[PDB]
Each structure stands twice: as C-alpha cells, then as structure tokens.
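A short write-up of the structure that comes next.
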Amino acid sequence: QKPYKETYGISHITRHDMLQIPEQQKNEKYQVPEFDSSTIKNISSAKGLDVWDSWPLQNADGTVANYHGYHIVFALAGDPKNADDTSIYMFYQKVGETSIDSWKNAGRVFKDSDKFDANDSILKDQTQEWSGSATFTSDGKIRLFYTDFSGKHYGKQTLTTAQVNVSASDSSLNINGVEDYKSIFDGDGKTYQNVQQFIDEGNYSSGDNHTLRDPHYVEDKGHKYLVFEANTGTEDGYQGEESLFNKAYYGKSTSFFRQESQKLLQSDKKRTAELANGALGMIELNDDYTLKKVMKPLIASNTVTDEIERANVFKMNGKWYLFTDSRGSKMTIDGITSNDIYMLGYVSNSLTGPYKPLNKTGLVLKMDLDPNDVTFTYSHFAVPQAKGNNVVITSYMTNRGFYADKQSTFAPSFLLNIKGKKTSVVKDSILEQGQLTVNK
Ligand SMILES: [Ca+2]
C-alpha cells in the first residue's frame, strides 16, 4: 500500500501525541491522587453488590440535577461472583448530604419483563444493561440513556432510552416503572460499526473489539445530542491493513510517519493497530428522543486503540471539553504499559469541533495502580459544576470480584481545574466517596 492522508473531516488521537504521554504523565498535574484505603467503605445500601460505572442525573448542560430535593446516581451493579450479571440501579441522597452512607438504594431501574413489554425487537434479546447517562427534562422527567448489551447476539450493543417514573416524598424516592422504553441506534455500517461487521470478521476470536455504548446526553441551542463510544465504519476511516498508511493517524510530519509506520508494521502490534478504530460518535435526537441524524465522529483513535470509553462532553466557561477513558493494555503505543489507564481530553470552541488535545497531548488523568490495589480506580468522569474553574472527577474504586469484603464502590471524588486548553488536578482536593458537587 502507498502512503496517503485523509482526515475524513474529523479529529484524531494521533500516534505522535500519544507517544509524548509516558514522559508527561510523571507530572503530578496529570495524576489521579493517592487515596487512603482505611477511609474506604462499601455502599451500605447496595447490600453486598459490586457497584461500578456510575453517572449522575444531569441538567441539559451537564450540571448535577436536583430531583425534588434529591441527587440521583445511576450505576451498574451485580453479584461479584458473576461477571455477566450487570443491571442499572438507582441510588439517591438528599441534596446537601456528602457521606457515602447518605446514598439510599431505590433498586433496579428495570424489571426483567420491561424489555418485553417495550415491544422492541432488539430489547427482548438484552442480557446486560451497560453504561450511559441521564438527563432531567424541562417537564421534570428522568430521561435515561444506556447500553443494551446482548450476549445472545455476539455482544451487540444498542443505544437505548427510557423514562424512569419516580415518586418523591420527604423521606424516599420510589421507582414506579418505566415508559417510552426504546432502542435508538445500533450503528449504520458507514459511520459507526455495527455488530454484523464484527460478526463478518469472526467476532471475538478475530481480536476485533466492537463497541457502541456509553451514550452521553448533551444539548446546544435547544438541539439534543448523544455522544458515545463507538468504532468507525466504512466511510470514515475503517479498520484494516490500509489504515496503517494514513498519515492523519500519525501526525507530526512525513518523517515521523515513515519511521513510526515502519516500526509498527515490523512489530507484534501490527494486527492490533489494524483492528483499532475507536471513535467518539455523535447523533442528534428528536424531541421524543428518537434518532434525527447520524453525525460524523468528533474524534477517532485509528491504530492507537479500539476502545475509548465513557464519552463525555460539556461547555465550561466558553469552551467545549470532550473526554474519554482508555486502557494502556489495549493501546499500541511505545512506552504506554498495561498498568496505565487514562482519561484523555480535547477542547473546541464548538460542540461539533474541531477538537484539539488538552495539555498538548490529550493526557488529562493517569492511574497506574496494580489491579489488586484496593484503591484502584476506573471509569473516571468529569462532572461539570454550575460555576468556577473546577469539575468533580468521579470514578469507581476496587476491581469487580477481587475481594470478598471490599466491593466495587464509589471512589473518593476529587477536583480537576480547567482553564483554556490546560488542566491540572487540584492539590489535596479529595472529597467524600461519590460526591458529585463542590457546593453543598
Ligand atoms: Ca475495530
């Protein structure tokens, strides 16, 4: 194949930028702070469940919602002994409370029968409920977005929505049921990979990693959008042998492309790089939360990784910030190790781009603790605040199923300062486990 250059009109996580991160991450400004293990508790109301990926009910701009005097957090939870047991639970606290013990458990959002009652062909084949977002609508409704995962159908992932009906009193919140429960998007082949394309390759034994998940709701000028984890399709730079010859994925210069591409082609990461075509996708929704328009990806990670998770985007003090989490173990970049886990980040003057890397490289947070460390954290997520230069970073702590007495739980939150195209972790800014806002 001959070298070429094609950006497909989207932004790219380039090899040159990623190569700078191993040295840069030694700076404490870009590091998840050390946590004190003797302060860490299980979520008392979870009654022995692992509780991992979590997200707050948000207003349209990403700030934390107030539902009838309560904060609400949705989270994946399940039996630590069963890695395929994943359902969405709803936790809640009175606004003003900060202790992890303040989080009550309203239980599962869904009954097993809900996916059938929905009259939705894709939903009736669901086996797990994976991550998403939740927005608090202008008419006072809890509008959930999540990932319908189907183990029956080779790990199909479908962006899904429902309204969660919740009664509020002075003491409790109670889930009454759901409505408007429907599949929104399962890929289109041309812009975002679908599960058939995964099956074409030989599914899991191909080494390909198909994703279409973690939908994050946001609005701009009254238009409604989901930004989500995906993989590219056939028309915006697909996986394949030819992808390694696209200079847009390398950056820097032709000299760098020649050197880096020849190294990659000679390496044991050639196949991994060919398969790697992660993307942060975007769709516009209609006012009833159905699909209006498939839009081009905000950014892609061709050759670098197939898996960029927990898509997040919001406007803060005049700029738009786009984040994603990614494991070094699934990357193909020299100097990045299997211990390294990142939140990467990008900035634009507009929701729809173009996005350029924060801190020159894309690095925002680095966590490299051993998987066995009780204070291991993952699924880092920046929660915008109503005012100021800080966001709150939430994450889950402790790997699923590792310890009998220490379950996956809410990590201590901490602060990230954002100004312009730069970020820095705020010194000694550790908050309570699962704390969503600085204000209280
Ligand atoms: Ca792929």
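We number chain A the same way Swiss-Prot does; the residues here are 34-473, in that order.
Per deposition record, X-ray crystallography, 1.5 Å.
The backbone N, Cα and C atoms fix where each Cβ goes, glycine too.
Of all Cβ atoms in the protein chains displayed, 25 besides its own lie within 10 Å of the Cβ of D86 (active site, nucleophile). According to Swiss-Prot, the active site, nucleophile annotation covers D86.
According to Swiss-Prot, the active site, proton donor/acceptor annotation covers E342, on the basis of a curator's inference. Under 8 Å, Cβ to Cβ, and six or more positions away along its own chain, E342 (active site, proton donor/acceptor) finds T244, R246, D247, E262, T357, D358, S359, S412. In the three-state DSSP classification, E342 (active site, proton donor/acceptor) falls within a strand.
In sequence order, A108, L109, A110, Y411, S412, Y429, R433, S441 are the residues near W85 (sucrose binding site), counting only same-chain partners six or more apart with C-beta under 8 A. As annotated by Swiss-Prot, sucrose binding site applies to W85, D86, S164, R246, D247, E340, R360.
The 10 Å shell around the Cβ of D339 (Ca(2+) binding site) contains 26 further Cβ atoms across the protein chains shown. Marked as Ca(2+) binding site by Swiss-Prot: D241, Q272, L308, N310, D339.
Record note (Swiss-Prot), mutagenesis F182 to W: 2.1-fold decrease in catalytic efficiency. Synthesizes a bimodal levan molecular weight distribution. The unchanged residue is displayed. The 10 Å shell around the Cβ of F182 (mutagenesis position) contains 23 further Cβ atoms across the protein chains shown.
Mutagenesis annotation in Swiss-Prot: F182 to A, described as 3.7-fold decrease in catalytic efficiency. 1.6-fold increase in KM for sucrose. Synthesizes only high molecular weight levans; the structure shown retains the original residue. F182 (mutagenesis position) carries a strand DSSP state (E or B).
One entry in Swiss-Prot concerns the mutagenesis experiment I341 to V. Its note says: Increases transfructosylation activity. In the shown protein chains, 28 other C-beta atoms lie within 10 A of the C-beta of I341 (mutagenesis position).
Packing around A344 (mutagenesis position) is summarised by its Cβ count: 29 other Cβ atoms lie within 10 angstroms of its Cβ, all protein chains included. For the mutagenesis of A344 to P, Swiss-Prot gives this note: Increases transfructosylation activity. The structure shown keeps the original residue.
In this structure, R360 (mutagenesis position) is part of a beta strand by DSSP. Recorded in Swiss-Prot as a mutagenesis result, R360 to S carries the remark: Drastic decrease in catalytic efficiency. Reduces affinity for sucrose. Synthesizes only oligosaccharides.
According to Swiss-Prot, the experimentally introduced change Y429 to N is described as follows: Drastic decrease in catalytic efficiency. Reduces affinity for sucrose. Synthesizes only oligosaccharides. According to its DSSP assignment, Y429 (mutagenesis position) is in a strand. When Cβ atoms from all protein chains are considered, those within 10 Å of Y429 (mutagenesis position) total 26, not counting its own.
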- Top of the binding-site residues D241, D247, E340 by count of other CB atoms within 10 A is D247
- Would you please pick out, from the binding-site residues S164, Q272, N310, the one with the fewest other Cβ atoms within 10 Å of its Cβ? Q272
- Item | Listed in sequence order, residues with CB under 8 A of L308 (Ca(2+) binding site) and six or more positions away | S239, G240, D241, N242, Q272, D339
- Go through the recorded positions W85, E342, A344 and pull out the ones with a Cβ less than 6 angstroms from some atom of ligand 1. none
- Task: From the recorded positions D86, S164, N310, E340, pick the residue whose C-alpha lies nearest to the C-alpha of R360 (mutagenesis position).
- Result: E340
- Query: Around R246 (sucrose binding site), how many other CB atoms lie within 10 A of its CB?
  - Reply: 21
- Would you list, in sequence order, the residues of this chain other than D241, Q272, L308, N310, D339 that have their CB within 8 A of the centroid of the site's CB atoms, where the site is the one recorded for Ca(2+)? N242, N264, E307, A309, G311
